[PDB]
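Peer 1: Sending over a structure as structure tokens; questions will come in a sec.
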Amino acid sequence: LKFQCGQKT
Amino acid sequence: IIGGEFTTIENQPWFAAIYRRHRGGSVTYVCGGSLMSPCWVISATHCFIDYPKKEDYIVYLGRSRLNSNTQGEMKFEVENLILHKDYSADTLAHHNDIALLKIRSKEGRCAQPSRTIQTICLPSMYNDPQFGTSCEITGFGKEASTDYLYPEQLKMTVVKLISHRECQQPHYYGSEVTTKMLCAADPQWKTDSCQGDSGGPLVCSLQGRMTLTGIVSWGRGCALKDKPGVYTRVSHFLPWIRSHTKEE
Ligand SMILES: NC(=[NH2+])c1cc2c(I)cccc2s1
């Protein structure tokens, strides 16, 4: 959606 | 990366692949990098030092292979190439080895969030994990120091951070390692970063977040006993990063 630093999905 | 496993970008969605174009028709890989914010990638100065002509580099995000496309990949041009003033190289170490690349798409945009493109976090002022922390490095660098080609699939491995006291021991690197560097190795010197992995990330978890703790910078040989990989200590360059980055 938007950038969430450090998140892998 | 010597040792390691092969991975896909879903596992390192902030990894950026930097290539250079040749007046001949070929694009070759140069170094790796990491996405900090929508328009900025951080890498290492020594990757550009010899040819600081921004217009000849191309940056790809969402890339799991080296010379074949990955669906979801984004291509950018380098709008700005910032190298470190005070960058120096001696017979081993590189000092102040950090560079910033502002990217622009052919449509005038920066990176967009996807399942293969994400930003990595920055540490807070001089804040690092303790030695012993296991961090992971990723990249398309050599799998053996004697190879002359790079793998086509992205690889990752886990290394542990070591203290300066250990790395500055005479039989390691002496005073070539400074307080603005960090050293990481495998207890049993089995896996490590190598040539072609320069500029890529050393990610560790700090206070809950996956943080960019270091940038692959140098090493003597690859996966050599008592010859750790040395990385740029990001937590020490925060002012410098700040004075050059802005907005979204
Ligand atoms: N041992 C290492 N971790 C490294 C070795 C090198 C070499 I040899 C060249 C460029 C970057 C790196 S990192």
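Shown for chain B, in order and in Swiss-Prot numbering: 179-426.
A Cβ is built for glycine as well, from the same backbone N, Cα and C atoms used for every other residue.
The annotation active site, charge relay system is assigned in Swiss-Prot to B:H224, B:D275, B:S376. What Swiss-Prot notes for the published mutagenesis of B:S323 to E is this: Abolishes phosphorylation, proadhesive function and ability to induce chemotactic response; when associated with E-158.
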Peer 1: Listed active-site residues: B:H224, B:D275, B:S376. Which have a CB under 6 angstroms from an atom of ligand 1?
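Peer 2: Correct list: B:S376.
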Peer 1: Measuring Cα to Cα, how far is B:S323 (mutagenesis position) from B:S376 (active site, charge relay system) in Å?
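Peer 2: B:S376 (active site, charge relay system) has its Cα 14 Å from the Cα of B:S323 (mutagenesis position).
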Peer 1: Just to confirm: which same-chain residues, 6+ apart in sequence, have a Cβ under 8 Å from the Cβ of B:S376 (active site, charge relay system)?
Peer 2: B:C209, B:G210, B:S221, B:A222, B:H224, B:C225, B:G319, B:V394, B:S395
Peer 1: According to DSSP, collapsed to three classes, what secondary structure does B:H224 (active site, charge relay system) have?
Peer 2: helix
Peer 1: For the recorded positions listed here (B:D275, B:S323), tell me which residue's CB has the most neighbouring CB atoms inside 10 Å.
Peer 2: B:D275
